[PDB]
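**Student:** Please read through the structure below; I'll follow up with questions.
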Amino acid sequence: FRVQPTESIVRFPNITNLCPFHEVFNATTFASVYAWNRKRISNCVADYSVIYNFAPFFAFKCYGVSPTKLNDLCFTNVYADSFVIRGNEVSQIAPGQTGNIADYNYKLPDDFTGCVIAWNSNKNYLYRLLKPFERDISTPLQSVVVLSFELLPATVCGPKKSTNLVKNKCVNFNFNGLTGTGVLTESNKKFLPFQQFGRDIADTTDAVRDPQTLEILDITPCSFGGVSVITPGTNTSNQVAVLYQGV
Amino acid sequence: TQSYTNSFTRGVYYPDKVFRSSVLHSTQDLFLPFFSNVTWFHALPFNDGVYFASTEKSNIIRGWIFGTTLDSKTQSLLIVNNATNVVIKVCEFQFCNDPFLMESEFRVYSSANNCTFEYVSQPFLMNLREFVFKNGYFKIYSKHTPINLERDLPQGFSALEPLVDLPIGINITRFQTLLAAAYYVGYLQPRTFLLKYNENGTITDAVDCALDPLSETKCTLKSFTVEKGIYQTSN
Amino acid sequence: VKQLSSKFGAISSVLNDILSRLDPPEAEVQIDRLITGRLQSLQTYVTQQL
Amino acid sequence: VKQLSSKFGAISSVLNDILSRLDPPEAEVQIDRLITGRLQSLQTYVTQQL
């Protein structure tokens, strides 16, 4: 026996300033392999569902994140690189391929790097003959956008419409990244202002901060149990009794 | 001058931002050990992060500066504790041999170059003030617990709550204190602890799993008390 | 109860994280790894109970 | 002791011949096989010992 939920709500923060990513690739020119850019803005609302076709974005090889599920995720750490490489050899840029780039230039430590897009460009890189994410600028010589994520508080969320807050019933919630079902109740205070989630001995989420009103909301899913059928015998009778357990 | 003294199982902060009930959670992070040869001062290396503790009657000593080589190498950090706010300046600064910072001066080294951060918020102070600077972002922890002691660092436990989280990615090797003072500097090491949370959710006790065999068998079974017997801990 | 927080070589220990950022072409390997780990924990518990 | 010299679907039987010859992130699909086989052997040994 179980209780089915009857409502779904999304509780996102009120900030709706979009990130400057529609013109990020159109701003200036992508750099060389000498230096990558990593200091980016992570105080805005991301939007990765704007352009898919007729844009300079050919390769859509993604690792750990699918491009379809990008408007219902809240991000913690956001980076964005921009560098030039030869388009004939773009297969070596992967978490697991060791070649020319994975000797002294790049090393992805099998993390959720979002999506790696190599595209095409025709319009130097100054490569040198390594720890992961360890840039070297030293002076043998010869003349992509990766969104490294960490889904494990959140400030960069997806575009979604926040609804009202409903308590005391089985309702699906989405505060930051929780997609479970439960019942919201205002109890068990003394949260300090730096701490947001709540846990217990079994490491289960029993509390969550509302991003709008900053109120303590406990999480308890609906009551369930077992169903037992008491039968006097098919040859004897036909009617039964049903015992619900622990409810 | 310079003198040597001993800590009293202090210098423990909050690892994460997750509420926990009366449970015995064992973490693993860069922590100061319980009994270590801390150094009292009256170009320090950074290592894995420092533990700054200074007691002052009327807030005489204030300010910090971080860098590798200064001048024009890997920028610098400048924390100034003004009476109304706290100014964080991350630029490229030259010289700055001695601080020697109306009656006082309002300049240390000047020679500003570009701009990276300007974090202005509420002031830290308003003794036994403790600060933990751990570096890849930049974590700053603090705790203001007044005490009554001659040489400070008393008995008991005091958990350090996080205050400042700067998203600056840079290495720091040298640590210097800006501006007759008295301060202590400890060094952080990778250790494993067993933090105890109360009903209110603040850390009231911890043990170190690298000091004593009793303090090692306190960590294998999650219990502060130990029954009489023989326990197999490690190999 | 404590075995539900293990990953068993997958990306997450909770099914709601796996079923919110992975495409249904590629969302079965981690599910199968967690199913195998929790199944092995179940038979271990039943064997020691017997 | 003799179960340490099995393959369990891997290309070798010792860890040093895979960690020094094969790729770092392509040996994870065979180190896991060796770990699973040795864990199963140790669990069956503890099961018959009980």
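The chain as shown is numbered from 1 upward.
Per deposition record, electron microscopy, 3.0 Å.
Cβ coordinates are placed from backbone N, Cα and C, and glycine is handled just like the others.
Got these off Swiss-Prot a minute ago, pasting:
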MUTAGEN   A:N26 to Q (Swiss-Prot position 343)  Reduced viral infectivity
MUTAGEN   A:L126 to R (Swiss-Prot position 452)  Increased resistance to neutralizing antibodies. Decreases HLA binding to NF9 epitope. Increased binding affinity to human ACE2
MUTAGEN   A:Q142 to Y (Swiss-Prot position 493)  Reduced host ACE2-binding affinity in vitro
VARIANT   A:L126 to R (Swiss-Prot position 452)  In strain: Delta/B.1.617.2, Epsilon/B.1.427/B.1.429, Kappa/B.1.617.1, Lambda/C.37, 19B/501Y, Omicron/BA.4, Omicron/BA.5, Omicron/BQ.1.1; Contributes to cellular immunity evasion and increases infectivity
VARIANT   A:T179 to K (Swiss-Prot position 547)  In strain: Omicron/BA.1
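Help me picture where these features are in the structure shown.
**Tutor:** Taking the Cβ of A:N26 (mutagenesis position) as reference, no residue of its chain lies under 8 Å away while being at least six apart in sequence.
Secondary structure from DSSP puts A:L126 (mutagenesis position) in coil.
Annotation for A:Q142 (mutagenesis position): same-chain Cβ neighbours under 8 Å, separated by at least 6 residues, are A:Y127. A coil conformation is recorded for A:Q142 (mutagenesis position) in the three-state DSSP classification, outside any helix or strand.
In this structure, A:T179 (variant position) belongs to neither helix nor strand by DSSP; it is coil.
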**Student:** Check A:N26 (mutagenesis position) against DSSP and tell me helix, strand or coil, would you?
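**Tutor:** A:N26 (mutagenesis position) sits in coil per DSSP, no helix or strand.
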**Student:** Taking only same-chain residues 6+ apart in sequence, whose CB is under 8 Å from that of A:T179 (variant position), what do you get?
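**Tutor:** Within the chain, A:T179 (variant position) has Cβ neighbours under 8 Å at A:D72, A:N172, A:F173.
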**Student:** May I ask which residues of the same chain, at least 6 positions away in sequence, place their Cβ under 8 angstroms from the Cβ of A:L126 (mutagenesis position)?
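**Tutor:** The answer is A:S32, A:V33, A:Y34, A:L141, A:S143.
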**Student:** For chain C, which of the recorded positions A:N26, A:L126, A:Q142, A:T179 fall under 8 Å by Cβ?
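**Tutor:** Cβ contacts with C, in sequence order: A:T179.
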